[PDB]
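Structure, as structure tokens:
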Amino acid sequence: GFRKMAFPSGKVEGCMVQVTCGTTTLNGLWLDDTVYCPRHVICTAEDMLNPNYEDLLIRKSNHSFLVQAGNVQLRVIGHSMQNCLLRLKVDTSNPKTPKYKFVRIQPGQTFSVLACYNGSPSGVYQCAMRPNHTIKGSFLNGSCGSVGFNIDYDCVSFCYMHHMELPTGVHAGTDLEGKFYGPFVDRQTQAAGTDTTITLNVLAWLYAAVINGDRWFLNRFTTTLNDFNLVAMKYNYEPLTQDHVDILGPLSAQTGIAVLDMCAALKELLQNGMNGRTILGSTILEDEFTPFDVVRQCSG
Amino acid sequence: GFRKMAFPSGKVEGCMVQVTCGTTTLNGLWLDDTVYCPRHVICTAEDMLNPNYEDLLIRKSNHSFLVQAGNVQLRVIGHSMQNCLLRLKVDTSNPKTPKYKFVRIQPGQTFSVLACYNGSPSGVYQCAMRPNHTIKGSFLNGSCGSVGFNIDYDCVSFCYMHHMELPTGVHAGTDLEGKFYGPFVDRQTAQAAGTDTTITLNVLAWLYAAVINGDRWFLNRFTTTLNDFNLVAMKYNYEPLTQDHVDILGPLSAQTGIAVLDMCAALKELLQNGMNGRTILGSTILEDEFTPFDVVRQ
Ligand SMILES: *[C@](O)(C(=O)NCc1ccccc1)[C@H](C[C@@H]1CCNC1=O)NC(=O)[C@H](CC(C)C)NC(=O)OCc1ccccc1
Ligand SMILES: [Cl-]
Ligand SMILES: [Cl-]
């Protein structure tokens, strides 16, 4: 059937460390001879509301930072700031460093999160970047510096590092260049925009239904992308982009259903409703399975 | 902030290997100097409808089994069969072998699945052992020999090895002693499970979760006795709750200040009146694959 499934976490487990300033410990990512972690490890409680990160970092030295892999200290030999991350140079290249890249994902894309506490991995789950640049994650005190990732063959694409929980319970963080997703800032003040449904992934869900023989919702009509997007917005669905259309290409080819023809099917569902009928066993449309997920779980 | 979470899979990934016999390739589990895998790797399509496994295995040699750890061949130096599993002895010990044990899990309990293809880990997800001894997994051709596990500290407790997809799309397999969960058999036939039931203890745990994450519209001012709850539960194909189960829910009851039987009263109401279209923790339906431990652990 269809499960939310994460990528195997071993290659990322091999990169997790803890970074401590004073009594403040969060997680870091050790790749070759660099450790990446959220810059607010250098904050005290009283700096959190409006920290002056440049001045806080001037007061630090290499020997202010305790970096550990397990209980083994990793000596810090340089430190600098890159946007909202610290880059700590260490004197040991991580022998478990996988093939990796740093990627900045788009809203709607999914990734696996390895939730870690004190450098120790606790659990792994899949989540989607919401259109408002938050994730609906599962993060407790001590989770900061946990990362999100995807795996392509042997290569780990790191896409997320965790920094904060917003008042509504959703989560915000950065890419591995330290740039936040969305408008958020790493100070202890912030509201996410109203969220919307990830149209790309609903379309993927419809394609998945068709692949599995559930196709009552197809119709004989089509739409333009503009007409679809104008309707979608009235129902709090995200507008489709050209990238979304391209990403649906494989599923469209697999089923023979043009992307804009599936858009016409979805438009009719939005305007008329499900009327009690179901799709893949549910009255509600799923929006956190990507086209990649559908193809992986339908075809392998 | 509450998701289905799997255990980190690294300690298990380091044990996964590919096993080939004849034209059949599936996964095995390499612990110390032993590789475990489904015995139907020795079957030919014809054998499959009524395989006399002892007779088919005595006709194999050590050299019939090709075991590969990545790019490296492991030489098989012996083999035995234990229920529905083969135990292949190899000439190399796995240095990545974690501390581990073999456990037979009980219906209602959860575990993580590491789905593997050609000895290569592909995905990880959480599963419950259903009351009818199936699991609702995500398994394709090539997934046989994938394993399910839990982690306690740094000890991996292996509880599942994958063998079968039933016509209904659910899945069936064995423990790591090779004994099937459920009435299933490793012959190539269409098999049906007994009727399934809902795991009441897990639904209650998940309702306590919803109350910890702020959601509590389904609560009510009423209570019930344990037996009256079980009468209604059984009518709706829910498992009855034992006093042991009530005891297990204590900490969640303490944390939230909601007595277990008060939560039972809320569930009874949900069973009899439905959700009115509302949702709990985002779900339109009552989730039953979170245990009390799973909820507390997160
Ligand atoms: C499992 O044997 C496997 O993955 N084998 C490797 C392999 C390689 C290439 C092609 C096929 C298989 C397999 C796992 C199944 C397949 C699809 N999803 C799964 O989870 N298990 C089986 O094929 C069972 C083997 C028996 C001997 C245990 N057979 C099975 O599931 O049959 C179900 C069935 C349904 C209707 C009618 C007859 C049989
Ligand atoms: Cl049969
Ligand atoms: Cl009733």
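In chain A, numbers come from Swiss-Prot; the residues present are 3242-3430, 3432-3542, in order.
Determined via X-ray crystallography, 1.7 Å.
Keep in mind that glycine also has a Cβ here, set from the backbone N, Cα and C atoms.
Annotation comment: Swiss-Prot describes A:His3281, A:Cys3385 as active site, for 3CL-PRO activity. The natural variant A:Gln3429 to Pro is recorded by Swiss-Prot, whose note states: In strain: Isolate BJ02. For the natural variant A:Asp3488 to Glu, Swiss-Prot gives this note: In strain: Isolate BJ04. The structure shown keeps the original residue.
A:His3281 (active site, for 3CL-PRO activity) and A:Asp3488 (variant position) are 39 Å apart (CA-CA, integer value).
Across the structure, A:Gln3429 (variant position) and A:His3281 (active site, for 3CL-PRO activity) are spaced 10 Å apart at their Cα atoms. Following the DSSP three-state reduction, the secondary structure of A:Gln3429 (variant position) is coil. Residues within less than 8 Å, Cβ to Cβ, of A:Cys3385 (active site, for 3CL-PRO activity) and separated from it by at least 6 positions along the same chain comprise A:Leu3267, A:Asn3268, A:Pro3279, A:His3281, A:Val3282, A:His3403, A:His3404, A:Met3405.
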